[PDB]
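See below for the structure under consideration.
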Amino acid sequence: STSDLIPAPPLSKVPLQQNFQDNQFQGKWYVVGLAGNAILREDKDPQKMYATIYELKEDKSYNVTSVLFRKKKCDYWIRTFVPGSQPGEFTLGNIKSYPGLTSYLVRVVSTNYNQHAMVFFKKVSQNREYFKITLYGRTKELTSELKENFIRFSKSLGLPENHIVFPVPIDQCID
Ligand code: CM2
């Protein structure tokens, strides 16, 4: 391996949603926008929308399930997000069970809980530092104002246009 990556931005460029409400953030969210240093536009085979479901467990950790449509099937990915240093931040539970992963951070940047959200993730895997930002929607469509905003924020973190995509709405699996 030889890879080049846009550097993760310093945490100080990533706002935190104030007064984060874990109970209201629960439920299903669609990924209407996706940006990151390992995210690449692929005009030939554009990326399909997928969904991520947050369920609060009794201990207040989230059970996180992502579902995507691939090879005619629904693929499910499950992880645990445990509360971090402040409300709206999380780290990954059982980091141990993933070979090569030494750090994982989740920070809710902003959300109104019933329509949209922007979430920043940063991780270190096989010693490479990765980051992405998701534009989450309670519905598969969001105003063009929210999309531009997500675009400005992604760029403010060093990401150019070809590292920012808007997955295509589908009906399979995510409904
Ligand atoms: O996207 C969300 O809404 C939030 C997430 C919650 C669930 C956790 C799924 C588990 C692990 C994981 O997510 Fe992934 O998550 C990241 C977190 C922080 C920084 C960068 C990334 C990623 N992930 C993407 C990626 O390409 N990962 C690798 C390496 C794959 C294993 C490590 N990654 O990279 C890969 O080859 O994946 C193939 C594509 C695929 O289907 N994977 C999807 C799985 C479902 C959620 C979307 N996603 O985010 C994917 O990776 C690109 O940047």
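We number chain A the way Swiss-Prot does; in order, the residues shown are 23-197.
Header lists the method as X-ray crystallography, 2.2 Å.
Placement of Cβ uses the backbone N, Cα and C atoms for every residue, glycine included.
Listed in Swiss-Prot:
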{"type": "BINDING", "residues": "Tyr72, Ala73, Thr74, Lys145, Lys154, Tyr158", "note": "carboxymycobactin binding site"}
{"type": "BINDING", "residues": "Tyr126, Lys154", "note": "enterobactin binding site"}
{"type": "MUTAGEN", "residues": "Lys145 to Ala", "note": "Strongly reduced affinity for catecholate-type ferric siderophores; when associated with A-154"}
{"type": "MUTAGEN", "residues": "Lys154 to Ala", "note": "Strongly reduced affinity for catecholate-type ferric siderophores; when associated with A-145"}
Close to ligand 1, in the sense of Cβ under 6 Å, among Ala73, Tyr126, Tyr158 as binding-site residues, are none
If you measure C-alpha to C-alpha, which of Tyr72, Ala73, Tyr126, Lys154 (recorded positions) come within 10 angstroms of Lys145 (mutagenesis position)? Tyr126, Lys154
For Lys145 (mutagenesis position), list the number of other Cβ atoms lying within 10 Å of its Cβ atom. 19
List, in sequence order, the same-chain residues at least six positions removed whose CB sits under 8 Å from that of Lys154 (mutagenesis position)? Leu56, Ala57, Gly58, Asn59, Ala60, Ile61, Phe142, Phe143
Any same-chain residues 6+ apart from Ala73 (carboxymycobactin binding site) with CB under 8 Å of its CB? Would you list them in sequence order, or say none? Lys50, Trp51, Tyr52, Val53, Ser88, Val89, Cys195, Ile196
Site extent for carboxymycobactin (largest Cα pair distance over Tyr72, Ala73, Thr74, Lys145, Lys154, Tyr158, Å): 20
Are there any residues at least 6 positions away along the chain from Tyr72 (carboxymycobactin binding site) with a Cβ closer than 8 Å to its Cβ? List them or say none. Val53, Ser88, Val89, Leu90, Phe91, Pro189, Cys195, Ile196
For the binding-site residues listed here, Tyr126, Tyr158, which shows the highest count of neighbouring CB atoms within 10 A? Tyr158
Three-class DSSP secondary structure - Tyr72 (carboxymycobactin binding site): coil
